[PDB]
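Visitor: Sharing a structure below in structure tokens format, with a few things to ask.
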Protein chains: 2
Amino acid sequence: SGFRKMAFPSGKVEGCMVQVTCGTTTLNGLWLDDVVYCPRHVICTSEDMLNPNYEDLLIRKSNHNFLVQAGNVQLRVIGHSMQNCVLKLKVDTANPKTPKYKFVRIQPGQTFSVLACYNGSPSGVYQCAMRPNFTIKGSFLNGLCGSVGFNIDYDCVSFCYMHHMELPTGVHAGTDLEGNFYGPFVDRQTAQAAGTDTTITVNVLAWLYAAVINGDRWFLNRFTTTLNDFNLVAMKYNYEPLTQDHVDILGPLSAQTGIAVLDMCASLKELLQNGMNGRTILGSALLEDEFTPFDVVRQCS
Amino acid sequence: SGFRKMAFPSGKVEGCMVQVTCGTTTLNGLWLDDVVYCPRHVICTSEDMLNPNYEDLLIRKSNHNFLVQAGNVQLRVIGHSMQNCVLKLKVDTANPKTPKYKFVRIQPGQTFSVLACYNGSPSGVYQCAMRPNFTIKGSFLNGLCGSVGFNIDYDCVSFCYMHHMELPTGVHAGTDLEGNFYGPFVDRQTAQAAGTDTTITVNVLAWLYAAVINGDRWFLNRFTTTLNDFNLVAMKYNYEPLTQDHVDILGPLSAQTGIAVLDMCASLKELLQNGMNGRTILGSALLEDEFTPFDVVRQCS
């Protein structure tokens, strides 16, 4: 039938985006209260990025080397500090548009919205997943460093990602808002390998439930299986192993559709082995894994 | 490789969404200056919708039957008026959050962002195309009547769509902001057929250019063709005919990639006839038609 990825409304985040320029390098910053968060690599020349000593580089910089703009306004940097891979630029003006917010570190396979920004100006909003190997796919953040990923729960913006770099493979890597990289990556222009990526099994199951809910059910069979038997097949097709926590997470969708989680696992098992025979599910010719069980519940209920 | 659909930042639209309740029916309204725009079918009972005389129904209603809420605020309806299929509720308070805006009527095959809203509260943002048959696919606006589609150019929000209804097939139908339906549809609960849908040829070509730009070029062949010869094949696979205006529209992408528009048409011709042989283009197993040439230019340049 049809099922679209949905991003959170970006309004609350838009009012926090600023421009941070240092030398010939301009990237995006996040302005929350009297602090502007941005990738520490803003201080690096192209040469510096090859093997930066950030401690030593940061020391040479002065406040007045950091040009922070919010629209047409110029915010004066009062003090600069480094927390892991993120720079914290203290300013004398609290952002009046600061929303209720938390910093959160998300798990692999979870989803969030990214407000893609160029030089402090919002350009667009994307929905994406953190891959099991802690990268983001889609070639949508190229040179848009400092753009942030988030989720909105009630009135609160939970910031979970800040874009730092493209790996040589083109995939995106970044940090949480405390500047800790997702995955084994470092903010240096060197060869770095992402792990083997795997398909997010729980998400694919969620999406199949979505398909049933939307009347697209051709793939449903009258088999069931055990987690153990299913996971043998999963490993073969580079699917993340399915846990009891995952099964527990899928309960509401199982209850809504009257399809036991392990029965849905049996239908996936058959799709993996036989393919889709030139057929589509929710208008897609492949199995989609960037919708969480929560995403499906929110959109389908 | 990878290429994600991007919605416009929704902030400017978020501040315009209101709740309009009439009887047991609650839907979304657009609050611009001292006017609230919403589907006229808000005044209809479930029974009324089967065959409404809107003129007669509107007459029975009074201002005080229209409950208009902006967050926790209650806006008093000063006067109510009907322009085609949209109700215009005059209020005594101008929206202080009114952005620079235009009302525009878009062409079939064009794209826009939809701020999906439930009862005046923004829930999410989607990117979509107006199908050649003047419907919207994706089952994302169900019961979210009054949600609006838009584009943002510079500082200006160009409103182009207001959601009214799902056709019995489940696809979405709606109007421009002057209340003129897109396509042959009416705001009545009766059987209505959408035209045969066709694939948006110019958009598919745009997306192939996108694929080349992102290093995914396996489908490129050393053939060319004429518009006439191509369009013979297109008609066979229910593709929109390609015009010189379309070719002219694709010029910048042709210039960026060094691939003549008619040469790209020849590669599409081959994809249509032979399929994709279990291969993907930009991570998709089918030919995507919801990215305009403009969308591709904005995202890839």
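Note that chain A is numbered according to Swiss-Prot, with residues 3264-3564 shown in order.
Recorded method is X-ray crystallography, 1.9 Å.
Heads up, the Cβ atoms here are built off N, Cα and C, so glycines get one too.
Feature list, courtesy of Swiss-Prot:
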type     : residues         : note
ACT_SITE : A:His3304        : active site, for 3CL-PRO activity
VARIANT  : A:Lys3353 to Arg : In strain: Beta/B.1.351
VARIANT  : A:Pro3395 to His : In strain: Omicron/BA.1, Omicron/BA.2, Omicron/BA.2.12.1, Omicron/BA.2.75, Omicron/BA.4, Omicron/BA.5, Omicron/BQ.1.1, Omicron/XBB.1.5, Omicron/EG.5.1
ACT_SITE : A:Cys3408        : active site, nucleophile
VARIANT  : A:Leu3468 to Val : In strain: Zeta/P.2
Visitor: Which one is it: of the recorded positions A:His3304, A:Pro3395, A:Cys3408, A:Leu3468, whose Cα lies the shortest distance from the Cα of A:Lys3353 (variant position)?
Guide: A:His3304
Visitor: Any idea what DSSP makes of the residue listed as 'active site, nucleophile', helix, strand or coil?
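Guide: In three-state terms, the residue listed as 'active site, nucleophile' counts as coil.
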Visitor: Relative to the Cα of A:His3304 (active site, for 3CL-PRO activity), which of the recorded positions A:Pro3395, A:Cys3408, A:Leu3468 has the closest Cα?
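Guide: Its closest listed neighbour, by Cα, is A:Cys3408.
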Visitor: How long is the line from the C-alpha of A:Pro3395 (variant position) to the C-alpha of A:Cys3408 (active site, nucleophile), rounded to the nearest angstrom?
Guide: 22
Visitor: Would you mind reading off the Cα separation of A:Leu3468 (variant position) from A:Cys3408 (active site, nucleophile), to the nearest angstrom?
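Guide: A:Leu3468 (variant position) to A:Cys3408 (active site, nucleophile), Cα-Cα distance: 33 Å.
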Visitor: Across all protein chains in the structure, which of the recorded positions A:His3304, A:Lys3353 has the highest Cβ count within 10 Å?
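Guide: Per the Cβ count within 10 Å, the most buried is A:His3304.
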Visitor: Can you see whether DSSP assigns A:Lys3353 (variant position) to helix, strand or coil?
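Guide: DSSP call for A:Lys3353 (variant position): strand.
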Visitor: Once the chains shown are all counted, how many other Cβ atoms turn up within 10 Å of the Cβ of the residue listed as 'active site, nucleophile'?
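Guide: For the residue listed as 'active site, nucleophile', the 10 Å Cβ neighbour count is 25.
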Visitor: Near A:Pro3395 (variant position), how many other Cβ atoms are within 10 Å of its Cβ?
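Guide: I get 22 for this one.
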Visitor: Taking the Cβ of A:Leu3468 (variant position) as the centre, how many other Cβ atoms fall within a 10 Å radius?
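Guide: A count of 27.
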